[PDB]
12 protein chains.
Amino acid sequence: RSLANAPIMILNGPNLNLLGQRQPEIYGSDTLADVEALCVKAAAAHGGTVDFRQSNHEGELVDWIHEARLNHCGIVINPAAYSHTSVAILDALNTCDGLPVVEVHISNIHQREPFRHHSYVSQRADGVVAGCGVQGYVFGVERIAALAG
Amino acid sequence: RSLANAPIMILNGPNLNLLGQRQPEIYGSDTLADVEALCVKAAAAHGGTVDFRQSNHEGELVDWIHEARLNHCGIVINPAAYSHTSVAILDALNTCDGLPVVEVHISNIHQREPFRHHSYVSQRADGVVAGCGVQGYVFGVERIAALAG
Amino acid sequence: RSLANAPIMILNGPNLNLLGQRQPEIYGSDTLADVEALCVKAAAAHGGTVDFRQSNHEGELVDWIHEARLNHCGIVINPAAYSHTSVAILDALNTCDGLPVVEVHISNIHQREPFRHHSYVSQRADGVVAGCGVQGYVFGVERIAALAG
Amino acid sequence: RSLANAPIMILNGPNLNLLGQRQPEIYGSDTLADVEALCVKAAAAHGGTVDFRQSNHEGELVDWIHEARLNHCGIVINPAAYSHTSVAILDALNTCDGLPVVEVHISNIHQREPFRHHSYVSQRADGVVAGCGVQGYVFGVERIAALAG
Amino acid sequence: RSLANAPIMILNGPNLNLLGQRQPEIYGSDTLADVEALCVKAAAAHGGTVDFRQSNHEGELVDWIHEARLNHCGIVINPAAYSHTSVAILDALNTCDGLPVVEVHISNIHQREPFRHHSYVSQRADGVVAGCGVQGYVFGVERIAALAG
Amino acid sequence: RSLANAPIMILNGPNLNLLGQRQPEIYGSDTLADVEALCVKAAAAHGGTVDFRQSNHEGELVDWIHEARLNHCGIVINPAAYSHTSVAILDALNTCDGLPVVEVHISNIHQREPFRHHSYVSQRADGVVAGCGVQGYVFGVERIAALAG
Amino acid sequence: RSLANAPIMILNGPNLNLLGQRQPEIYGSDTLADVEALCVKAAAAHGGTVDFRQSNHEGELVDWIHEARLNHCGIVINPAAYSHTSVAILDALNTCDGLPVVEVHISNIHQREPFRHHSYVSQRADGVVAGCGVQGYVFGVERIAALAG
Amino acid sequence: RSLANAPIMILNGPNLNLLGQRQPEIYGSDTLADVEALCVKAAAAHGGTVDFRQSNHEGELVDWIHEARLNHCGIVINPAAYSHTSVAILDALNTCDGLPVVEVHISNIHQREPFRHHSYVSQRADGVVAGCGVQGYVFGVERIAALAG
Amino acid sequence: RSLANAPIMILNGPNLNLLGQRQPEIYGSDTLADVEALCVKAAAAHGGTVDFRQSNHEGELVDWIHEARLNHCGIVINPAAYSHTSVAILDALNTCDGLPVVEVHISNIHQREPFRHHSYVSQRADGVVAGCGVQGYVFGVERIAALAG
Amino acid sequence: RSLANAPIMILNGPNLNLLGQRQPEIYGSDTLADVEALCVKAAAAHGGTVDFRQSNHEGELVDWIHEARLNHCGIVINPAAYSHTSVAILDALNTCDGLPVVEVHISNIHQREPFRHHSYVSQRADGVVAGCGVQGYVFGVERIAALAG
Amino acid sequence: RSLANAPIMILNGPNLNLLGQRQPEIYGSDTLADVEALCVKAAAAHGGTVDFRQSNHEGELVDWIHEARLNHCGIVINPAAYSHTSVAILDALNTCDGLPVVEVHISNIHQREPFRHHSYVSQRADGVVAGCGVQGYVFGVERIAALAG
Amino acid sequence: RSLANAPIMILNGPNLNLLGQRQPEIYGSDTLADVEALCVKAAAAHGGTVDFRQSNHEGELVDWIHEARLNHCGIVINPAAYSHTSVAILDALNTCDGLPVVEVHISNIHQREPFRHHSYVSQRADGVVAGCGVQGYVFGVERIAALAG
């Protein structure tokens, strides 16, 4: 499946629904909607499309990964807190044999608490982008573009 | 948001629906309905109300936290098993800037298995009560009362 | 409750819906439906029945465990990835006093990554069967048969 | 020994003599004297009395626990630093067969340095209250009132 | 080699010679002889035979594994204590290229002491059966019968 | 201070002089020359220039870090093996107060050996990009442009 | 200093004054007064005397060690909880160059909680006796007699 | 079986056949024949006898424990190296229900390499004596005497 | 408080009263009195005085720390064994807001046993001087004079 | 003992009987017989002899080490699996005062499973050769020749 | 050999060249030139001289240590980052038999990140001075002066 | 490349320049010039040559490793302290596809401090020789001869 043939799946994990609605001062101002638009743009430039979703539920993300698996040209995923706990998410991505996956984190997890330093997703992800702000999602889109074609 | 303005959210994690229905001998005789009533009563003494919920799903508890964040004056939470596994509930509670939070554990988790000794929730909670029985929910209510007022 | 009174609950964790639809070469060719057929046949030989289910959601697995506790004669469970992460599913199983429970892994988890070597379910499970293929579910049913009678 | 029969021992560890005399801004303003009053008041509501003490010496706290054993209806203890270091006081409490014991920490030790995360006293404490401020000693007295009657 | 061509080697580690004879007198408990009789019948159901042995000596077990490598159709092994200490027994099993191996533990080693949670045999064994009682041996014979044919 | 004022330092650690001259089959085909060219172009798009350097010496990398501190508008660094051992390069970066740093790894270090899972530089870098191939350098550059402007 | 010259110092750490006054059923019936009398008799058999003491205070124990060092022919110590926490007692014992020291525990600490498995006193003690009951204190005396002569 | 009924088995582990034959200067001068004579003497005094044995084989020590289990009044054991590696001898000792057992080490193993600090035998042994020299075996005989009567 | 206003408190932990009285060969010849003289002279060179004390009691060292906090210009402390165990002395020193504190060890603790490598005092002390012999006390006083003025 | 006075003992641990008989492709083709011949030739060149043995039994290797201590000029040992498990072999080599000992491993243990990275034998062995194939035994004999000469 | 014969070598590891040029507010104002001046002064007072150097290169530091070994009377060293990572610098100091060495840290490393708590140099250094500011360099020169004379 | 075609590179890490110049009594008398001779000598017997180099600088060893990769027929390397610390020397060796590498340590590193137990270079080296003295470099030259031809 190519970029032209199918969309890029963009998945966002728990609490990301509240992006840019917390402390517009300490946290950014961009919202999940601003982020999605960043993706549409980025994908468009390469003649591609995206399919942008967010969920707080472990199992629902598993379901979307299976859908991606059969119907999408790659996955850009920010597992958010499930990055550090979900073997389930990791196993679902392991079934996507041959599919480009890029993992993205808005903040530099490596500067945070020690329990965030490890990500189950990072053993399957082809690339991992961390602490590049919302710009990481564009980087994620571009990397899929390159890999997918 | 005050105790008179809005209710206190009392969230209950997995398996607590079966409270008191196991071995009325080794475990208590009190039910989730008994706990709810202990909470309604303790809050009425301070002129407030509660909104009492239980779920076995992590993401649903996350959703309820986001709810509380905009609509309630505090959170009493017994995360049960998710206490030890849920970075997602911790992140959820972290979006509740300025909102009092008290963690309650019926049993004394420090006397149980080592995996029970750590809670992700305790690093955000203002207070943690453990091993005081269902009475610890009344404590949790009293504390929310003092912080909110 | 006997094998003649109530069915055996067989529960399957995340990702098992894709069983046998991956790399029919590296991975087997039996589907979840094949497995369910195998369990019905083994139960029938003992004059019993099975109730066969699968879910990607941790909370839904817990609910099904609560049900079994009141309506089934035993549990055969492949927690998949949740074996390694879910304290919740263990505490659910822990309410099943006196009920037989056998944990089954299709692959030998002890030959894979160190994080799969530990299962929370194995401390409640009466028996644990790993790396015996889909045949391990038949062994599960026979064990339940023997414990239930 | 009942609440109407004998006093509640309230024991306070090292450095607590300086409670509220440090930085009235970052630390509270309540003193060990204000806490005793809170304690006396809570216990009078249930028709009981308190015996309130404080010492910097491990051995002296061990001496006071042996006394409680013969003269008191229960123990509310804030071991302070000795929580993390004193097997001696754990062992002293262990000789108090069937005596209600509640452990209190004014601050939420779970948010402090890792060495403060474990307490030897918690494995004997019937309950543990941390992070509830000086109000925690109130909860302590209440819990003892419920256990002792 | 087929079951028709050669027996299944059933190896029993140290202390198993005392199976079922610990005091006082629990009626109807199985002895090592009982297990041998169960094994003979299980293999006969599939047209096969068994060569059932037991040893207290690490080195003899190794010798018997070398024997099986050339004369037997598969191995069922209850290494007992040696499961946790014998790299030598694993290294012997590793010389048995292609040969089927199933490790059997009568008790659920995962509910006992932490040192018994790891088995060296388990990294070679094709399948591991724990805490299915003496019935686990019959599961071990059935698995060999399926891998052999 | 800015992209138009001063160049971007791009620093390459040890063994990167051999980029693309190894097994043009298992490893890429692009050379450091190519990468440098990728960087020049990305920079030019934003009207900036790069100052691309490589070295096998820990101290030389420190020296170079101090130079960027006074004469460059940001740093992109791939410290290669020194990511996991070099506290001195971390401390050098730490002197570069307010200067944007981005760490690039060609390969996904989280999929490799455990000793490569930690990087000292990661606790100073604003962002970290791993496993996106040479393309990550370009990301590094694009991010420096954004932080710089 | 010989056995005929000076007494054997017998020292007893915290909580041991309560020996035999707990659960005459689960714990022994023997009191510290019974122990002292066994020590006197043993030491007499060898023409020696004893100086038997108990304290709940770390520092007083260090004081008596310093006394023994100059006035006694040996030390039998049961340090109780201080075995596991007291570097100070170990340092005190360290200044007693050439002096025979025997450590005694009534119960088999190796069968208890993991934190009682380690003893600071044991790297200095010539002999360690554990789980031999109060008779162990007689073993202690006899070893001193043999070491002093 | 009493002391007047049956002998005390005294088992000796590997390499002890060379006791006192090494560096009569840095190691003692007593031999295994001298230790045997001490034990016969100590036992006779209480009207008992001993069966004194040494082997370098793990398996033979397990055989002998099985023999003691039925024919002897208790076990004094110095497992030497096998103290630190043998689950099999621990498990043998575990079958000897109600049989008194004392562990003896000549040297104080707690002053040697960390790997000698843990003994598998210590979790079953009623008493452990260490670094009391050959006299420890006399201590062991005396402990059995008191335990058998 | 200035050096001209109040004395420097010089506190010495357990076993230091025996300084120089041990092996005048392996250990020095300087006594605690000699050390006190050295401290008077160092303070005097800066116009100041010292208040020199030693105790084998944890809780007394705390009392004296509380005393210094209100009556002295600084602390020089050789905690001895309590450096490795005393969270209480650490907490006492933490109440000394803005008071200069220096920690002194006569021997280089980093060359001794691993339990001696960590000091609780060092996380509060402004400086730590180790292995500089009794001269280290002089350095201590000189540092307090510099920080005090 | 020189090389002219006594043979060099070459000892081979468990499973080495099967040397060269497994997968002549993945494993070598050399057998234990080929190795002995390499060893006889190397010893002759230096005017000595060898005494070449192989056993699967820990305690026999122990017996043979005792023998060598009296009868041989040195020991060249390939402990195979017992390298990682036998404190008993180590204790045997330790009684061999003044005797040269070289440890040999055909494969480079440092590149296999982590439990293979440690050898109890390496802490007594004068030298350790690994990963140099059967040629490593030649080095072994050469090193003994240089030490015994 | 002596302070009069030869200079004191003073070495400074990486990034120390920037000393006092960072944030004159959070960090001191003294430069490496100011430190060299304090050292000269302090040595002159004892009729000695100093040879003050700084390097970012591990290997150059080793070369200077070799030099001092034959041409200097002692070493005062602030290894900076290399303290925590340089086995090579430790090994070079270890060649300097009988030569006095004092390690000095400007900040109290014990209060920073856990990877800074350990120094390879402290196992060789006779004394270690930390968190005494640039004054720690003066203490070092004094210690050297006392040790050299 | 062959032994006839190209030299064997023999690389020596830090501090080995002082080999035989320390304590001729505790350390050998052999110098790096003597080791070099033993290398030339061993290579000549097989018709080959050597290129013998020593450096204190990590990055210089890495440069030399690149050099060997294109011009030499193998590497024998004694990385000295960098064995334990240098991931960059490891990575250099990994670029040398198909080239025989042997690590040599003069001393038996397994008998010294724990930090010396692990070598990064051992995971790439074909063979590792330790504690065989300077003779080890001879074994290393021969192994290179055997693998190169």
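Here Swiss-Prot sets the residue numbers for chain B, with the shown residues being 3-151 in order.
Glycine is no exception: its Cβ is also placed from the backbone N, Cα and C atoms.
Cβ neighbour count for B:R24 (mutagenesis position) (all protein chains, 10 Å cutoff from its Cβ): 16. Looking at Swiss-Prot, the entry for mutagenesis of B:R24 to A says: Reduces kcat 30000-fold. Reduces KM for 3-dehydroquinate 6-fold.
One mutagenesis experiment catalogued in Swiss-Prot, B:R24 to K, is accompanied by this note: Reduces kcat 2700-fold. Reduces KM for 3-dehydroquinate 4-fold. In the three-state DSSP scheme, B:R24 (mutagenesis position) falls into the coil class.
Here Swiss-Prot notes a mutagenesis experiment, B:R24 to Q, with the remark: Reduces kcat 3100-fold. Reduces KM for 3-dehydroquinate 8-fold.
Its Cβ taken as reference, B:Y29 (active site, proton acceptor) is surrounded by 15 other Cβ atoms within 10 Å in the chains shown. According to Swiss-Prot, the active site, proton acceptor annotation covers B:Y29.
Around the Cβ of B:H86 (substrate binding site), the number of neighbouring Cβ atoms within 10 Å comes to 19. In the three-state DSSP classification, B:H86 (substrate binding site) falls within a helix. For B:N80, B:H86, B:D93, B:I108, B:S109, B:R118, the entry in Swiss-Prot reads substrate binding site.
Around the Cβ of B:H107 (active site, proton donor), the same chain contributes B:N80, B:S85, B:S121, B:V130, B:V131, B:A132, B:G133, B:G138, each under 8 angstroms and 6 or more positions distant in sequence. Taken residue by residue with DSSP, B:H107 (active site, proton donor) is part of a strand. The active site, proton donor annotation in Swiss-Prot covers B:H107.
Within 10 Å of the C-beta of B:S109 (substrate binding site) there are 16 other C-beta atoms, taking all protein chains into account. Taking the Cα atom of each, B:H86 (substrate binding site) and B:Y29 (active site, proton acceptor) are about 21 angstrom apart. Sequence-distant contacts (6 or more apart, same chain, Cβ under 8 Å) of B:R118 (substrate binding site) comprise B:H86, B:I111, B:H112. There are 23 other CB atoms within 10 A of the CB of B:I108 (substrate binding site), with all protein chains counted.
The two recorded residues, B:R24 (mutagenesis position) and B:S109 (substrate binding site), show a Cα separation of 15 Å. Of the recorded residues, B:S109 (substrate binding site) and B:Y29 (active site, proton acceptor) place their C-alpha atoms 10 Å from one another.
The Cβ of B:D93 (substrate binding site) lies under 8 Å from the Cβ of no residue that is in the same chain and 6 or more residues away along the sequence. Put simply, the two farthest-apart Cα atoms among B:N80, B:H86, B:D93, B:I108, B:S109, B:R118, the recorded binders of substrate, are 24 Å from each other. Taking the C-alpha positions, the distance from B:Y29 (active site, proton acceptor) to B:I108 (substrate binding site) comes to 11 Å. For the recorded site, B:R118 (substrate binding site), the DSSP three-state label reads helix.
There are 26 other CB atoms within 10 A of the CB of B:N80 (substrate binding site), with all protein chains counted.
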